[PDB]
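Engineer: Pasting a structure here, questions to come.
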Amino acid sequence: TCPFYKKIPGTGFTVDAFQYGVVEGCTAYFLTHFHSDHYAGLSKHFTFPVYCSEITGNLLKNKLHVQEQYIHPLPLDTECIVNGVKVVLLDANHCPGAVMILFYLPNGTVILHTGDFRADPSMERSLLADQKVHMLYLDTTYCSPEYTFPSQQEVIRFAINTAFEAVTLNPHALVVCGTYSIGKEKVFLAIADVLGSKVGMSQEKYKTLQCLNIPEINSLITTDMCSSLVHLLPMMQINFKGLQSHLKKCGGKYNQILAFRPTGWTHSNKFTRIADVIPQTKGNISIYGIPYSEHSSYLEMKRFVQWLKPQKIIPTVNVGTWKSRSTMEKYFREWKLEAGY
Ligand code: NI
């Protein structure tokens, strides 16, 4: 059965609620982004209205075969009316096509659901600036002060400089980047751009990327692995055995692999700076775990909420244990007392 934190009071609406069958009283199902923990349940047999971004709608139609007549894409930053309720989709700074949803309830209550997000000061100047928000359904993935990580820009600077140095020293090195879902496309695209190469990948991954409206993508990606010196592989193959095996398949074109695993957070963060990151190496294979996050750090999340000043916060992540829930509630109270709301 559907949990309370996926239900929007006073409406017929749910958010990211496709794995519970037919939800009692739901007349429209919203989907924030195309990640499997959120879309789980959708298919060609789904016949209720789904509201989502244009990019998410392209992925529903092509990857899951949801029928067109049931996909309702909405433009961003635009006031829209859904079953008599005003809604706005905002960029969530997560993966491609990911949104936050603003609901303006008939009684005057305003609700923000962040979906999954990486808070940024640029959000303090969207349509959020223009009215009060009473309830916040908040992506609390990293809601503890030990979660610090660098900016996306600093992480991409590290990766480009590392890859460019390695291939310049050895023109026969192959670069490999792991992936298992959409998101973090800048990692592999920036490395290919500095090296003068396309990114080579499976036909299934190329199809997924072509759904994303990324400008000049036919320019950066390919299914011809032989013409590419940056390859994308499933995340599970980013280990010494997986990579040794891949190198065998390349026919003696390459004699070294440099591989990247974009993780979220890893406890090496509390003690080490990005500049200081080192790989794991075995033979002619090196593997770098880089802290590229598409979720808010603690400080980014705290800044957003202290700016928005919501009357009530509803966490959507880490809600399954009493200790996690109590920890989160204690930080929300600090934030409110420090800021004065
Ligand atoms: Ni996500």
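Sequence positions for chain A are given in Swiss-Prot numbering; the residues included correspond to 700-1040, in order.
So this one's X-ray crystallography, 1.5 Å, going by the header.
Placed from the backbone N, Cα and C atoms, the Cβ positions cover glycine too.
According to Swiss-Prot, the record shows the following:
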- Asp838 to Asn: Impaired nuclear focus formation, reduced interaction with PIAS and increased sensitivity to cisplatin (MUTAGEN)
- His994 to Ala: Impaired nuclear focus formation, reduced interaction with PIAS and increased sensitivity to cisplatin (MUTAGEN)
Engineer: Would you mind checking how many other C-beta atoms are within 10 angstroms of the C-beta on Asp838 (mutagenesis position)?
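Structural biologist: Total other Cβ atoms inside 10 Å, all chains included: 23.
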Engineer: List the Cα distance (Å, whole number) between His994 (mutagenesis position) and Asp838 (mutagenesis position).
Structural biologist: 8
Engineer: Can you tell me how many other Cβ atoms are located within 10 Å of the Cβ belonging to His994 (mutagenesis position)?
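Structural biologist: Within a 10 Å radius of the Cβ of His994 (mutagenesis position) lie 22 other Cβ atoms.
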